[PDB]
Amino acid sequence: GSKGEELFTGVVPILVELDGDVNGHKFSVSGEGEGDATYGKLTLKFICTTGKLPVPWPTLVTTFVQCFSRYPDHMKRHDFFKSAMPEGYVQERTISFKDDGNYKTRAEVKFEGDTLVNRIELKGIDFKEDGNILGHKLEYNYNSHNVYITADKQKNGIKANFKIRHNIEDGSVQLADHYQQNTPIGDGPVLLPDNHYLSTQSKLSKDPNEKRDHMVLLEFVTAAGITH
Amino acid sequence: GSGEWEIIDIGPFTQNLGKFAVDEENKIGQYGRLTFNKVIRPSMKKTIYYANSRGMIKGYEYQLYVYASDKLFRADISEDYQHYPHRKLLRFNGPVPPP
């Protein structure tokens with residue numbers, strides 16, 4: 001358990017800000033919503049503020065706050081994300097789309113007042129102009145995944161490896177290979193975890209009254225993989 | 001893929017679809033400027049599925065009877081979640097016989 005954990009015992013407002021650049025196409029996204037870590041529950045709405053999003057919304061779901069995961073009581077000593085709070089952590093990823101381009105992301109996740117903020121810069125290169133991504137061939141939905149977490153003692157943080165499965169309209173599934181590293185922003189002690197995983201499930205939807213390009217996200221994340 | 005027509009209610013969601021149809025039709029101009037009044041029964045929708053073995057929901061299609069400027073129109077609207085903008089006015093014809 002940690003002092004950081006005490007900041008998540010109720011409903012927490014969330015802001016998400018992303019600046020992106022994919023094959024030179026520049027875009028910005030703002031998101032708002034809230035998280036309730038007691039139930040591993042996230043509710044977020046994202047709006048593309050620069051017009052039409054040049055990549056499919058599902059490809060950005062993992063980039064758009066694992067501190068809202070529900071860690072079962074017997075596992076709470078393994079919750080790095082909340083222990084890094086309020087000072088926060090940096091989350092870096094490489095995301096490799098099978099036989100297409102890749103995203104590189106850097107995010108800072110921290111409290112600003114009572115708000116959990118995720119500020120992201122994203123760089124995408126080597127995408128095929130009529131591939132699944134720039135050609136918008138992904139179904140608008142999202143699969144359930146298990147994300148394995150392990151300690152990275154030398155960076156006083158964690159790392160994760162996982163594959164995201166994106167449904168493709170023609171019936172195939174395209175894998176997005178995620179390599180992730182998280183390191184605390186502050187200098188204080190953090191909880192470093194034994195090996196475990198996060199079990200995720202996400203539902204994507206639309207706001208019928210919204211005229212801008214957007215995504216509504218409902219997500220549940222639960223930690224598992226450690227016996228009690 | 002696409003399922004069968006099902007009756008839906010004429011609540012706010014449906015009335016807003018009506019409003020959308022009239023606003024879109026107003027952009028073309030083959031009729032004079034229309035003023036939305038109401039969607040009347042029956043309204044119906046069919047589910048649209050991705051064309052593959054998963055067959056998950058891609059969106060919906062709507063067929064509405066819409067009163068605008070005191071005339072009854074048939075409006076067909078498609079909703080496609082994969083591509084922005086999602087709502088498109090497919091057809092808008094009138095006046096038509098009352099259902």
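First residue shown is number 1, and so on along the chain.
Method on record in the header is X-ray crystallography, 2.0 Å.
A Cβ is built for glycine as well, from the same backbone N, Cα and C atoms used for every other residue.
Here the residue is the original one, while Swiss-Prot reports the published mutagenesis A:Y142 to C (Swiss-Prot position 145) with the comment In mut1.9; shifts fluorescence lifetime from 3.03 to 2.74 ns. While the structure shown retains the original residue, Swiss-Prot records the mutagenesis experiment A:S144 to P (Swiss-Prot position 147) with this note: Increases fluorescence at warmer temperatures such as 37 degrees Celsius. Per Swiss-Prot, mutagenesis A:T200 to H, W or F (Swiss-Prot position 203) is noted as: Results in significantly red-shifted excitation and emission maxima. One mutagenesis experiment catalogued in Swiss-Prot, A:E219 to G (Swiss-Prot position 222), is accompanied by this note: Suppresses the 399 nm excitation peak, leaving only the longer wavelength peak at 475 nm.
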Checklist outcome for this item: Cβ density check for A:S144 (mutagenesis position), other Cβ within 10 Å (all protein chains) comes to 10
Item to check | Using Cα positions only, nearest of the mutagenesis positions to A:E219 (mutagenesis position) (A:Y142, A:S144, A:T200) | outcome: A:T200
Checklist entry - Looking only at Cβ atoms, how many others are within 10 Å of the one on A:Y142 (mutagenesis position)? => result 24
Next on the checklist: Let me check the 10 A CB neighbour count of A:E219 (mutagenesis position). How many other CB atoms are there?
Outcome noted: 22
Checklist entry - Which whole-number value in Å describes the distance between the Cα atoms of A:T200 (mutagenesis position) and A:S144 (mutagenesis position)? => result 5
Checklist outcome for this item: Using a 10 Å radius on the Cβ of A:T200 (mutagenesis position), the other Cβ atoms enclosed count 23
